[PDB]
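Taking it in order: structure first as structure tokens, then the write-up.
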2 protein chains.
Amino acid sequence: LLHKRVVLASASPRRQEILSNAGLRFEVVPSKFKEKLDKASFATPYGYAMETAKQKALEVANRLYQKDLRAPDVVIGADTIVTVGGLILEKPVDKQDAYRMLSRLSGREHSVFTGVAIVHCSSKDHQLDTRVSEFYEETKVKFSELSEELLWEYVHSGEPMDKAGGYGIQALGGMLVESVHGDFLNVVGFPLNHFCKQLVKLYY
Amino acid sequence: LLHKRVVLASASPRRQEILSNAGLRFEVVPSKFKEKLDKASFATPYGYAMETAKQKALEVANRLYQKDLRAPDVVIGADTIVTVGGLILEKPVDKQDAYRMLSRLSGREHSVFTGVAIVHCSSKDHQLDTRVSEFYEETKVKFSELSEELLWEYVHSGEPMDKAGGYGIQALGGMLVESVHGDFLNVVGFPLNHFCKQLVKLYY
Ligand SMILES: [Cl-]
Ligand SMILES: [Cl-]
Ligand SMILES: [Cl-]
Ligand SMILES: [Cl-]
Ligand SMILES: [Cl-]
């Protein structure tokens, strides 16, 4: 990825921060794909997460090529979801979502999945040809038992709004999260170590 | 505890980061009790950390009291230690020492213990009277097998010098930490979740 044009198809600042801290230089182009994929159409939660990441990266890759006839070398897509009791939780639409989300997560152990799509692009015969490599990472997170008072003070904090499941593991969410089991950067929004292992296999 | 005077008996920036982000208003008064306790005098590594956290907070309490003869209401002390194969790792003494702790932790799993002492004070009868609550938190951490040029470049960073085991969690772009099993903020240096639950048992 040394001399290649890397595009990250997500406006999530925590994702950019993770990849910026790792040394990766990239362009930020948020995707216009809106995640209305039928969740019931997938066998596993991480299947829905990986396919969503694929579609977000492909929409960005095609929009860019259609705009100025240049194929970006790599487009990276990602989608972070939360599963508790088999149900899929994404980012809240408001607070009545965020509160009921944290209401469901209170006192249980849930799974965080991030599906990642690495899209290699090239242009051939006036068409954008794409090679997609998908992977996911799972991290188990355990919430403490949360009173409806602290549930509400955290709902209100503005924190839950653009986080999967309506919470983070830094800042105010540390009063909610009791333990983390697995890759913690996966919970923030990006599985960095798995992402690195996927690069060396795609090249060596 | 919403109208009291709170003091953090530690100079670690991450420790004040975690509690400031939680909404706690407090003063930072570094303790001048040095972590010189006899390890062989304890049965467990967490007993050592808790007592070390205890004396460090008790030193600040006495120092604040002898200066003003009015007690700070609550003094918080903490001591983070790392154990790998039974050996206790604390803050390193120079760059080659931190280099050594990283290469022993490289590629394998270790334990992170943070003992915390909450010292309730009162100065009503013209004397410092204390009542201390001790607890600890354990998190298992696994490191990647990272290259050596990278570990010494992390050592010449100055980053390992103020941290137990010679590492922060953002070490090497977030690539050093492979996985986490237990409280996440415990690895950063303060078990915030356990700390808030310890406050509710002290008051209600
Ligand atoms: Cl499903
Ligand atoms: Cl896991
Ligand atoms: Cl709690
Ligand atoms: Cl002991
Ligand atoms: Cl011991």
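Swiss-Prot numbering applies to chain B: residues 10-213, in that order.
Structure determined by X-ray crystallography, 2.2 Å.
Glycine residues also receive a Cβ, built from the backbone N, Cα and C atoms like all the rest.
The following features are taken from Swiss-Prot:
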type	residues	note
ACT_SITE	B:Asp88	active site, proton acceptor
MUTAGEN	B:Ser19 to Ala	Loss of pyrophosphatase activity
MUTAGEN	B:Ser21 to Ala	Loss of pyrophosphatase activity
MUTAGEN	B:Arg23 to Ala	Decrease in pyrophosphatase activity
MUTAGEN	B:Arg24 to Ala	Loss of pyrophosphatase activity
MUTAGEN	B:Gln179 to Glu	Strong decrease in pyrophosphatase activity
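Swiss-Prot feature annotations superimposed on the structure.
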residue: B:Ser19; record: mutagenesis position; Cβ within 10 Å: 24
residue: B:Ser21; record: mutagenesis position; Cβ within 10 Å: 20
residue: B:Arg23; record: mutagenesis position; Cβ within 10 Å: 19
residue: B:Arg24; record: mutagenesis position; Cβ within 10 Å: 22
residue: B:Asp88; record: active site, proton acceptor; Cβ within 10 Å: 29
residue: B:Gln179; record: mutagenesis position; Cβ within 10 Å: 17
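When Cα-Cα distances from B:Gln179 (mutagenesis position) are compared across the recorded positions B:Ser19, B:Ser21, B:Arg23, B:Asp88, the shortest belongs to B:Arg23. Looking at B:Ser19 (mutagenesis position) and the residue listed as 'active site, proton acceptor', their Cα atoms lie 9 Å from each other. Across the structure, B:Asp88 (active site, proton acceptor) and B:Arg23 (mutagenesis position) are spaced 13 Å apart at their Cα atoms. By a Cβ separation below 8 angstroms, chain A lies close to these of the mutagenesis positions B:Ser19, B:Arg23, B:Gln179: B:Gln179.
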